[PDB]
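The block underneath contains the structure these notes are about, expressed in structure tokens.
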Protein chains: 4
Amino acid sequence: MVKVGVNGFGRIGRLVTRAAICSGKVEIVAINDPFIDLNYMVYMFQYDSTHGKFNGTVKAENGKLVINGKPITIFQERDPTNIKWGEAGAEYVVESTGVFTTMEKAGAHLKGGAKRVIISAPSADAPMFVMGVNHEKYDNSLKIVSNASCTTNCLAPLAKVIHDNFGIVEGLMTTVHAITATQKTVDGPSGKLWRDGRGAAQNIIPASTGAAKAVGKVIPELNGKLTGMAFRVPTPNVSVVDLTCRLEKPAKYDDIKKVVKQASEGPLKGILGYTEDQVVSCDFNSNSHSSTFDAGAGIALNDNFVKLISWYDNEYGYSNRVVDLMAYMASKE
Amino acid sequence: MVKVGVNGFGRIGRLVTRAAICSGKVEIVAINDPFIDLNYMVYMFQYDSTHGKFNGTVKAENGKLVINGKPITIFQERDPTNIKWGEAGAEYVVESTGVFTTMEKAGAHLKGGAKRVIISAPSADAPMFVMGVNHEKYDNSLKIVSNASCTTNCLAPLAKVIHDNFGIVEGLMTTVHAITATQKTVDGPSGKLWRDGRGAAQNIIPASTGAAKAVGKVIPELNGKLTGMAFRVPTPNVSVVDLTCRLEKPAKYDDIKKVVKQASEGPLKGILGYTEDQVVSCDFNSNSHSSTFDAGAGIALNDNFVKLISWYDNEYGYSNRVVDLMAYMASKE
Amino acid sequence: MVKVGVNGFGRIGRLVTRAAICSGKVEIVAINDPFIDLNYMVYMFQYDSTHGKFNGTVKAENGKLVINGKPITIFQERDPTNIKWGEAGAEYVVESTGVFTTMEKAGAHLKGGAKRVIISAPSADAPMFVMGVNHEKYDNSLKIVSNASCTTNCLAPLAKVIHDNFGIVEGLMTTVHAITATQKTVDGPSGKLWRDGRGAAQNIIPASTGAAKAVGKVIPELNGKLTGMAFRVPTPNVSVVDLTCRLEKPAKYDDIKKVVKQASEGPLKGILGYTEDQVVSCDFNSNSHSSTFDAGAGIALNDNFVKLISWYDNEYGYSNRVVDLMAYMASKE
Amino acid sequence: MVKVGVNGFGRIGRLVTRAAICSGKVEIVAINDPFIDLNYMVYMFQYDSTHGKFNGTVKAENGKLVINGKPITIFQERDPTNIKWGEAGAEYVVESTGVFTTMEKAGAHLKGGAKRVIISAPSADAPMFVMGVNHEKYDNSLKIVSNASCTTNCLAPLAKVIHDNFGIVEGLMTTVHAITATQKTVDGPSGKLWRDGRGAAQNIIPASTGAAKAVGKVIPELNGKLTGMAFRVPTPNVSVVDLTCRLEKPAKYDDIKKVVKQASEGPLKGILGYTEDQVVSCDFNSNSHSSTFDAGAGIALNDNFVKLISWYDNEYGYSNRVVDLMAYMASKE
Ligand SMILES: NC(=O)c1ccc[n+]([C@@H]2O[C@H](COP(=O)([O-])OP(=O)(O)OC[C@H]3O[C@@H](n4cnc5c(N)ncnc54)[C@H](O)[C@@H]3O)[C@@H](O)[C@H]2O)c1
Ligand SMILES: NC(=O)c1ccc[n+]([C@@H]2O[C@H](COP(=O)([O-])OP(=O)(O)OC[C@H]3O[C@@H](n4cnc5c(N)ncnc54)[C@H](O)[C@@H]3O)[C@@H](O)[C@H]2O)c1
Ligand SMILES: NC(=O)c1ccc[n+]([C@@H]2O[C@H](COP(=O)([O-])OP(=O)(O)OC[C@H]3O[C@@H](n4cnc5c(N)ncnc54)[C@H](O)[C@@H]3O)[C@@H](O)[C@H]2O)c1
Ligand SMILES: NC(=O)c1ccc[n+]([C@@H]2O[C@H](COP(=O)([O-])OP(=O)(O)OC[C@H]3O[C@@H](n4cnc5c(N)ncnc54)[C@H](O)[C@@H]3O)[C@@H](O)[C@H]2O)c1
């Protein structure tokens, strides 16, 4: 059971902890967040507006955060170099602050005795992995890796299946995406991204994303064949992917449904989901899949030009794939 | 100006009333709504959560709705065949109830001596017109007419410019659409449309729309080449079109911007807009355009495959177009 | 194990069904709702935007809704006298349609062979009971009863503790309350409650409520000493009571906290809760208490004039009280 | 017109600017905000999610922000001691950052040449003024003043009228308050105000407020007779006070209505409003009154115990009062 420290006890940091506890695939032994002290951590982890009260016990005791009788070391460092992950026993580190996405910044945890670091975001230079799509290309020389973005984890498993069976000539993706922490309650300053500063609950907000091009990194055959953009809308969680693509081989929509469902029951089970029910976004709150294909929502213009819809819990789905990737990395040591 | 009766004093009926008064192109003289009495019509027309309090006077005076000194006859009839449009002097009738959208049902208004009917919705069998696209196909023999859907009025002006300049081989459309009256505040019964019954402000809700199909009706050359679907999101008003289309002729994104903005400054002024600002949805509330191209939000994959974004105030833009079509129909008499 | 039919498979009817199964205190055998056919009930019972996917199996089998392997008879009657509650073995009927709240109208269920009716709302003439306050005044001569309102089940337990210990001279209550099914997604017609027609997700909407007055009926010593009003605010669920009362005997706040906490762990356990944590409304979603005293949110002016705050899940708290009352009435036959 | 410099170009800062231009009572000549450069200021002033687009011109030219052709000097300083207000002609400074609310901190603008400072918020030690209530107590020796909070500006005009006619023995106040910039879009860190950290659009959030107590500063006869608390709710703007008070002299609700209405038509014109319509909060967006009595929402228990209800646009009503106070101060020089 690989021991894990979390840097950044935010949405992703706390839900990784819930998924680590829930699945037992990894063990959280240390947490670091300079803006959330140990008593505050008890509160932030126990109560959750989106995913509900934690089902379990959580207390502060002898300076450690004790969750289900298991004590966790709490640090309060702003500079990742000064965290002593080694003496806390943390071998792997989840880099879920949002501000250390480069190998040089993420490498700071290796000074502290961490063995490897998993950035919970896309990186400019760290190798990116998507469970079920290219994770087997991880090898032990990579001490710093990225689990990509939540959108790419929705789009790449779907894209994998469509391209393997039919061939994607080209594709454009829109993601209608839930609100996140970088947004603003009311019109306010947002530096380089003026749209993101506008009132979160008031607006549909266009945003730029590299998540679709990133699919070309996890699936090299799709390099230069996909891009896309995003709309942020006033919901607290759960997001949807809309992939308009042009297929090489003609495929009836029922054929797309059969290979996607088949893949959801086989090698991609737990990653790629399939449904034909009249779902809406709240039906995926706390759903641990990366991607759930929505058979009824999509629509074909003809056998070579289709629009495919897939849901994802950007918070809890992505957190479960951070856990899965660390479990798999542990298994290749 | 032609004298108009309004059947259904809902979102569209009251905003069509506002658009007439504001523009002065047509004159409301009569209104029918069996679920809203005269005093309640003073309240619902005066106050508006989305567009604000009406700027002007509105009162109940001796059985008439008096707006800025002008009296409007009020009817309370469930069956359109019993509305006495002639007596009130109403020559055209805007059918905006949502429940009389076929030729046979909307024709009931001619028994009451109205001369023409304009259905504020798509119709299965009435001729469909869109200002700036095919409205010069209207002729005086058509007594029952559809102004199509808000989404069709957004997409068809943009498609027209693109198809005229580069050729649309095929296109798939998504509209992120604000909430409407057919939705529910909490999970509740929704007849044949299960997703529509789910809590409106809690969910992204996939939905069908034939708006993209209906462009093939106002632009016959694109018949069979466009379809799409919708996402209902939790905002009060303003919607956005997301069109992914294949072009015949290679088009750089700068060339698309230029022909669209050229269209907006010329023959499609007031109908198709153009902006390069970092807009969000609220910036189009109470905007009277049919469609506003967002130059920074869209994205090209290559010279023949692009995604184009266009905003539309689904309430007030559409209502202005109903007015415009009636003024145009009037000028043809 | 009393057998129960549900009239009205809405918010309350489906959470009463859920609470019945989850608690085991009563057995649902019959459900009637002319607007939800059998396949639609599978869908509406299984997916819930507010409370999540039902944790168990639900399917349609041989004309029966089969929940956790137990089949339930489905009726589709609009007139209650045509429901054959007797043949389906329903002994008690939960009247949760919102449109049969008086004794003459709710008595229609006795024609079909039901032996008692529990109206899931206030009633003009049927006797009202609140669990933990006055439920022991129920006796076997009463075949039509009302379980009052959600707000009354929150207010009455707190008001009982405060009054039994310090005497309430007079009190005024505001409840800040979540969206309910009678509200509209956008400004639309609302019969005689005009403010209720305005866009639910955009507005704070003042509203009348007889809940505070009704406490005088379940606590007769408080007759004519309490009234109040409501604000409907854009949340899907969970409401809060804000009670401002004059006391007879001087009471410092910490003494009010002490006796309320003591009540919450004694005879009002499971009905009246108590907390000192920094809670907000989502921390009570799917909470089964009638009323949770919020220690840190209240405030006193002096020892005789205080502002008391209590949270309640207006959907799930109330539905459990319906189930609890029917188990109590069954035990007394 | 006194020349005014604005420190903090946020909700209040920008809307004070709008109000100043719309009313012509003071002139804006300088703005300081180190987190919004010139070109971004053009965008943030031009577009407003809550209040609509600026009706007028705004552009950047020669390093100045030019609004309706008049040039405004732009500083980018984090320490108010370094702002050269005097050189830019700014004689009064609106301190609207939220981080310099004491006299020792707000006095920092005096070293730059400003003559007086108006803190846009409550202050621990600066004299507070509420227009229409105690503004005549201002005199020219006062160089650092406070315009109190939005809520105090709503409560004090009403309290004044009620107290001058009937005598307030004691009162308790709840404000149902819209979201502000200090809150979070999702559950995040919030110092020692833990509840303020929870998802703003997801929750009813109880919060402390000094507003009712502050009424005792602007109306000394009521010192120590008022307190209360707050509920933050998911609306972008407009708030409501709920004052529960005991009266000394008996007052039937009609008498309360009558004196509030005559105050709103006389001395408190433009500050205290009166309405009997079925209003909801959106009906007060961009309303410039401090406080609008809602006659139909309130309720009396008896002739000495009553609950009074008053709306306020916390953004624009407060902003207009900052302009009114500065104009009144300028008339006194
Ligand atoms: N849907 C999502 O929320 C989502 C999904 C996928 C990926 N991500 C990404 O994961 C990362 C975390 O995202 P999040 O949503 O949890 O944001 P968040 O704001 O909720 O959490 C960020 C945390 O970083 C903490 N932190 C710890 N050390 C810090 C330090 N030295 N400096 C600054 N902050 C420090 C902060 O206190 C804060 O709690 C981001 O890169 C994000 O883009 C987010
Ligand atoms: N809201 C939009 O964005 C939009 C845009 C374009 C087109 N439309 C279409 O316009 C039509 C009306 O839409 P809406 O949003 O205004 O719905 P709405 O519910 O707001 O208005 C419907 C009105 O019709 C009244 N009504 C019901 N039955 C009636 C009857 N027999 N006779 C007369 N009046 C009756 C209702 O009381 C109500 O006031 C629909 O077909 C809609 O699809 C809507
Ligand atoms: N939602 C709450 O928080 C809450 C709390 C306490 C009490 N109540 C009361 O419970 C009752 C139901 O409330 P709700 O929120 O579930 O409303 P709802 O609209 O969600 O459900 C009402 C159900 O009744 C069905 N129905 C309508 N007419 C019917 C008829 N003749 N016969 C059988 N079924 C019919 C409807 O299809 C609908 O499903 C109301 O009186 C309400 O005041 C509601
Ligand atoms: N928002 C309301 O409803 C309301 C109403 C009445 C009073 N107030 C009070 O007015 C003040 C402004 O609050 P707000 O939320 O509307 O504004 P805000 O949070 O939207 O912006 C405040 C501005 O201060 C800027 N700023 C300028 N100089 C600064 C400096 N040295 N350091 C830090 N920031 C600087 C920041 O960029 C920011 O834009 C607060 O004290 C508030 O309590 C607010």
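Placed from the backbone N, Cα and C atoms, the Cβ positions cover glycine too.
If you look up Swiss-Prot, you'll see D:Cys150 marked as active site, nucleophile. Under the heading NAD(+) binding site, Swiss-Prot lists D:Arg11, D:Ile12, D:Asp33, D:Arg78, D:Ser120, D:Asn314. The feature D-glyceraldehyde 3-phosphate binding site is assigned by Swiss-Prot to D:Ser149, D:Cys150, D:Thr151, D:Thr180, D:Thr209, D:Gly210, D:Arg232, with similarity to another entry given as support. Annotation of the mutagenesis experiment D:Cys150 to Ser in Swiss-Prot: Abolishes sulfhydration and induces impaired enzyme activity.
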Among D:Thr180, D:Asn314, which are binding-site residues, the residue with the most C-beta atoms within 10 angstroms of its C-beta: D:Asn314
Candidate recorded positions D:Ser149, D:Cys150, D:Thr151, D:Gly210, D:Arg232, pick with smallest Cα gap to D:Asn314 (NAD(+) binding site): D:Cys150
Rounded Cα separation (Å) that holds between D:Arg232 (D-glyceraldehyde 3-phosphate binding site) and D:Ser120 (NAD(+) binding site): 20
Subset of binding-site residues D:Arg11, D:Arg78, D:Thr151, D:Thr180, D:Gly210 within reach of chain A (CB-CB under 8 A): D:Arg11, D:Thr180
Set of same-chain residues at least 6 away whose C-beta sits under 8 angstroms from D:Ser120 (NAD(+) binding site): D:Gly8, D:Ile12, D:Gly13, D:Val16, D:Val94, D:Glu95, D:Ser96, D:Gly98, D:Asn147, D:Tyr318, D:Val322
Inter-residue C-alpha distance, D:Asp33 (NAD(+) binding site) and D:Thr209 (D-glyceraldehyde 3-phosphate binding site) (nearest angstrom): 27
NAD(+) site span - longest C-alpha distance across D:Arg11, D:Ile12, D:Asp33, D:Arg78, D:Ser120, D:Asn314, in Å: 26
D:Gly210 (D-glyceraldehyde 3-phosphate binding site) versus recorded positions D:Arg11, D:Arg78, D:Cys150 - nearest by Cα: D:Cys150
D-glyceraldehyde 3-phosphate site shell beyond D:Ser149, D:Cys150, D:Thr151, D:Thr180, D:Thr209, D:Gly210, D:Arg232, criterion: Cβ within 8 Å of Cβ centroid: D:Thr175, D:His177, D:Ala207, D:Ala211, D:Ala230, D:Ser239, D:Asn314
Rounded distance in angstrom between the Cα atoms of D:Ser149 (D-glyceraldehyde 3-phosphate binding site) and D:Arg78 (NAD(+) binding site): 24
Cα-to-Cα gap, D:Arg78 (NAD(+) binding site) vs D:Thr180 (D-glyceraldehyde 3-phosphate binding site), nearest whole Å: 22
Where the C-beta lies under 6 angstroms from ligand 4, the matching recorded positions among D:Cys150, D:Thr151, D:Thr209, D:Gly210, D:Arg232: D:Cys150
Where D:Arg232 (D-glyceraldehyde 3-phosphate binding site) falls in three-state DSSP terms: strand
Largest tally of Cβ atoms lying within 10 Å of a Cβ, found at which of the binding-site residues D:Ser149, D:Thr151: D:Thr151
